Structure formats: structure tokens, C-alpha cells
Amino acid sequence: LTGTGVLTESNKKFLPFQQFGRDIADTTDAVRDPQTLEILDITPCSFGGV
Amino acid sequence: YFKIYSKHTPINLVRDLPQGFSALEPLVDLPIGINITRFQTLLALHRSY
Ligand SMILES: *[C@@H]1O[C@H](CO)[C@@H](O)[C@H](O)[C@H]1NC(C)=O
Ligand SMILES: *[C@@H]1O[C@H](CO)[C@@H](O)[C@H](O)[C@H]1NC(C)=O
């Protein structure tokens, strides 16, 4: 994965074979750390109109 | 790619496998690419005395 977002510590249950995770259609919201085993959560950071 | 799936679920019925739904997680991806067209089942028999 590549891009910008907030990396949080969610409580998702990632199976051993699972590596990535989408939300609705090709929108990644949670990944797995390559070095460690902890599960992150890619969240789009603060946006909005002025 | 040899996608092996396995799901060990206990049951109390002897024959006529019951209905229902179950999942199958990938066990391990085996390196393949050879030509395979015939599958042969290999069981084990218990020789007695
Ligand atoms: C990878 O290296 C980092 C470096 O500190 C270490 O913390 C981590 O445990 C290592 N991961 C594995 C799976 O060995
Ligand atoms: C695999 O071998 C069989 C045996 O004749 C042949 O019919 C088939 O075309 C072969 N498949 C490939 C992909 O080589």
C-alpha cells in the first residue's frame, strides 16, 4: 500500500494468510505490519470543504 | 499456484454428510507448474494377524 492516512491500532481479527483489507470497493482501510505482527488501520486523515 | 484448503469440523453423523455452511482457509501455496490431469486417491489399510 502507498498513500496518506492515519495509522491506528484497531481490533480487527486478521487471519494468518490475510495480508490486506478493503472496506467497500478497492479502498484499503487496514493492513499488516511487515516487520512485526501488530495490525494497523489505515484511516484517511482530516479533510473537508471550507 | 496450489491453493490447499482445510477445515476440521467435528460431527456426530456417520454417513450422508449433513447440510450447512463452512469456510475453507488457505493452508499453504505450493510451487507448481507441472502438467497434472489424473488424481489418484491413496488410503491406508490395517493388516491384522
Ligand atoms: C524485524 O526487525 C525488527 C527490528 O527491530 C524487529 O523489531 C522485529 O521483531 C523483526 N521481525 C521479525 C518477524 O523478526
Ligand atoms: C498433460 O498431459 C496430457 C496427457 O496426454 C495431455 O493430454 C495434456 O494436453 C497435457 N497438458 C498440458 C498443459 O501439457
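Chain A is numbered as in Swiss-Prot; the shown residues are, in order, 546-595.
Determined via electron microscopy, 3.8 Å.
The backbone N, Cα and C atoms fix where each Cβ goes, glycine too.
The Cβ neighbour count for A:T547 (variant position), using a 10 Å radius and every protein chain shown, is 4. Taken residue by residue with DSSP, A:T547 (variant position) is part of neither helix nor strand, so it is coil. Recorded in Swiss-Prot as a natural variant, A:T547 to K carries the remark: In strain: Omicron/BA.1.
In this structure, A:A570 (variant position) belongs to neither helix nor strand by DSSP; it is coil. Taking a C-beta cut-off of under 8 Å and a sequence gap of six or more, A:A570 (variant position) has no contacts in its own chain. Quoted from Swiss-Prot, the note on natural variant A:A570 to D is: In strain: Alpha/B.1.1.7.
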